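First the structure, in the form of structure tokens, and then the observations on it.
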Amino acid sequence: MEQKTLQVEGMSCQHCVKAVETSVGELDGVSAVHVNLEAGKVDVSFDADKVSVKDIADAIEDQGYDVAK
Amino acid sequence: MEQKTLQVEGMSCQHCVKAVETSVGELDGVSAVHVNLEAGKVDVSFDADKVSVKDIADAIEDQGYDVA
Ligand SMILES: [Ca+2]
Ligand SMILES: [Cu+]
Ligand SMILES: [Cu+]
Ligand SMILES: [Cu+]
Ligand SMILES: [Cu+]
């Protein structure tokens with residue numbers, strides 16, 4: 001298993017958090033996703049054989065948020 | 001038809017806008033609802049015999065926003 005924290009800009013409220021958690025948690029291989037809204041950190045745990053960091057970042061950017069470099 | 005504008009604090013994005021639009025619009029007696037995020041204002045047209053200003057304000061507060 002891998003555990004990664006992504007730095008995300010543009011989330012402003014708990015609806016934004018729920019959009020990210022729903023979109024990331026629907027990727028095959030993710031086991032958990034939680035967000036620290038104040039810090040703009042998205043914590044994810046996943047099976048890297050089934051899903052990549054980039055897949056997760058692309059899901060977040062598809063929801064309109066920017067993922068730091 | 002009756003109308004009311006409410007000043008609403010706490011909305012921060014288009015998800016908030018939609019939450020307000022949905023919860024107010026779902027109230028029996030509401031004819032139309034417009035949210036201005038930038039101005040923090042909500043305009044509602046409604047049948048005051050079926051829904052009240054307080055019902056509208058309460059629906060907005062139940063979504064987590066303050067009503068002035
Ligand atoms: Ca009545
Ligand atoms: Cu939001
Ligand atoms: Cu949002
Ligand atoms: Cu929002
Ligand atoms: Cu929101």
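Every residue gets a Cβ built from N, Cα and C, even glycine.
Swiss-Prot annotations:
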{"type": "DOMAIN", "residues": "B:2-68", "note": "domain 'HMA'"}
{"type": "MUTAGEN", "residues": "B:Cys13 to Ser", "note": "Loss of copper binding; when associated with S-16"}
{"type": "BINDING", "residues": "B:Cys13, B:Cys16", "note": "Cu cation binding site"}
{"type": "MUTAGEN", "residues": "B:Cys16 to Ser", "note": "Loss of copper binding; when associated with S-13"}
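The most densely surrounded of the mutagenesis positions B:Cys13, B:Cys16 is B:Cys16 (count of other Cβ atoms within 10 A of its Cβ). Helix, strand and coil residue tallies for the domain 'HMA' (B:2-68), in that order: 22 helix, 23 strand, 22 coil [DSSP].
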